[PDB]
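These notes concern the structure reproduced below.
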Amino acid sequence: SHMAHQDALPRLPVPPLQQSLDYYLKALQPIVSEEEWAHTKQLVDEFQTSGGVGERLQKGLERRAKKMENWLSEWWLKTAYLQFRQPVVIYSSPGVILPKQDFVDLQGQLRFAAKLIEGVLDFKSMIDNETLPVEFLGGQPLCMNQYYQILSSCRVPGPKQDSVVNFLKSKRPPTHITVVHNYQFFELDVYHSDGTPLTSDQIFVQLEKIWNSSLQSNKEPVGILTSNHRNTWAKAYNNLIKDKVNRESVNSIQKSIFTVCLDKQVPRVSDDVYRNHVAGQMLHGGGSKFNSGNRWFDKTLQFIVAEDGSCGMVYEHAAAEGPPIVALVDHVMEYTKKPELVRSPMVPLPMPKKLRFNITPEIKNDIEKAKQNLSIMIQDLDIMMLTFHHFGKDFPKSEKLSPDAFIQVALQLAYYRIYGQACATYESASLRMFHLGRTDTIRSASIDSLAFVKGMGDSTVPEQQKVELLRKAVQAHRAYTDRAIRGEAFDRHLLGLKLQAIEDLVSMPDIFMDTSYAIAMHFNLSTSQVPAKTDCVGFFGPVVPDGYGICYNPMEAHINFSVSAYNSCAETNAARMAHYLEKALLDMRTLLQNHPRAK
Ligand SMILES: C[N+](C)(C)C[C@H](O)CC(=O)O
């Protein structure tokens, strides 16, 4: 947004070596053995010894920060996503489920879909004009650069590493979106000649023509190719755009402000697994026979409107971060409720261009391969959506406790109860207080948390002592959260030293080849909060085979949880973890309330 605003932002810092290495050792203690900790302790010293390797790398990062807006920007985007060759589906692109809608027929589906498009465009006008209210936290400005990445962009396959294209602010910014129905894509202009955007009514009419221009699911699901392994997809992608029409269709999708998916009717399932499936539809689409082919997963923003009223979205992480999405969601959902205006007399409206795809025996073979790959993926994903009705932010806040810290500590209590030990845990922290900041790591497994979980279950340790261990565990977490937000966390900084070493062509340092670093970066628990005003929830796959993906939205009197795991690992089960997590949240409340402070 405002130039003055972004110009006042502090630039991402490089924390002091001794600081980050100290925090590093503290965070390792709860997850490694003493031998492993002792050895890592020795390696940590050698790394920071006078005139040693650590210093040369450290100064490298400091120089790097003087010559760049953000010393970590390109590096994070590159190593976390563009270089991640796993399919973006389930493994990277977050899935979001919005509050169900009440439409009961097709027309209601097109109507809502239309309202939503107008909603996003209203949100877009604010971003174009730079009128979107500048944001703050505690009184510190927050970078607004993430709002410019989510629209009119698209991930691009690469034989070695992908890339991201953005056209929001080009000479001829896009004015069309892409709509896909029954696997067929269309190019729909959402603005008139005079810049004014179409209306909810003008949109609905266009979507109707599209619906008609694809009555049957009688075409190849080209789009499903975007969900295969990035290396496989890069080859199939290249072979796909060897054709002029294909290339032109693809090109149209890449520049489209965003994509809207009008899903087809799917079989009915028992109620107790209904939410689970809906999430599946938003996360991955359900598979080859359902709506997976009704997607273009490279697209930064994909809004999904189900046939049964459900709806949600899925964004590609390369160019999308949490904050923008949350803001867009809240603003759009609210807009779809704001009463319209008298129908703007209808003016002549063109036919939405259909983006055809010439199929060849090779393009068709890749598609069959993509169906098969995705199918395996879905069959391995274990999801359990938990709606914690017991309480939300109200309880923790009435106890003068941060709800996020509380939930995180509950999760630690739940994991320990199941496995009898703690594990490397990750919780997304927003680095937005700094120019171009995306995220840093908050480590939920701490000295205090383990102390709390052990004691919590120790028959000898008194309830009163348990409650004190709990309060310490929560506060420790909150502090870490605040620290990570101010750039005092250490994970990104450690990554930087390593990358700096590689860049300078220096032998990989011992500190990184260390078993302890392998364990510290192997996140059996991957988490993130979605602090939305809308009663929605996010979800994503575990970052490790034997791990869980947990995402939550704390509401006032309840909490929306998503828990994911992989079937290929017998030691992890979604339901069980969700079941324990609930019990952990409740035992924590019971414990807190039975041992108050004073009167
Ligand atoms: C899901 N997870 C934590 C892997 C990615 C986060 O949503 C974004 C981040 O932490 O950079």
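Numbers run from 1 along the shown chain.
The way this entry was determined, per its header, is X-ray crystallography, 2.3 Å.
Just so it is clear, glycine is given a Cβ too, placed from its N, Cα and C backbone atoms.
Neighbour count (other Cβ atoms within 10 Å of the Cβ, all protein chains): 20 for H317 (active site, proton acceptor). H317 (active site, proton acceptor) carries neither a helix nor a strand DSSP state and counts as coil. Under the heading active site, proton acceptor, Swiss-Prot lists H317.
DSSP assigns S402 (CoA binding site) to coil, not to a helix or a strand. Marked as CoA binding site by Swiss-Prot: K393, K397, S398, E399, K400, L401, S402, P403, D404, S430, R478, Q529.
Other C-beta atoms found within 10 angstroms of the C-beta of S428 ((R)-carnitine binding site) number 19, with every protein chain shown included. Secondary structure at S428 ((R)-carnitine binding site), taken from DSSP and collapsed to helix, strand or coil, is strand. Sequence annotations record features per position, and here Swiss-Prot assigns (R)-carnitine binding site to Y426, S428, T439.
According to Swiss-Prot, the mutagenesis experiment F539 to A (Swiss-Prot position 565) carries the following note: Increases activity towards short-chain fatty acids. Of all Cβ atoms in the protein chains displayed, 29 besides its own lie within 10 Å of the Cβ of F539 (mutagenesis position). In the three-state DSSP scheme, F539 (mutagenesis position) falls into the strand class.
Residue density at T439 ((R)-carnitine binding site): 23 other Cβ atoms are found within 10 A of its Cβ, drawing on all protein chains shown. In this entry, CoA is bound by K393, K397, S398, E399, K400, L401, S402, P403, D404, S430, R478, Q529, whose most widely separated C-alpha atoms sit 25 angstrom apart. Taking a C-beta cut-off of under 8 angstroms and a sequence separation of 6 or more, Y426 ((R)-carnitine binding site) has the following same-chain neighbours: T441, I442, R443, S444, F523, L525, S526, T527, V543.
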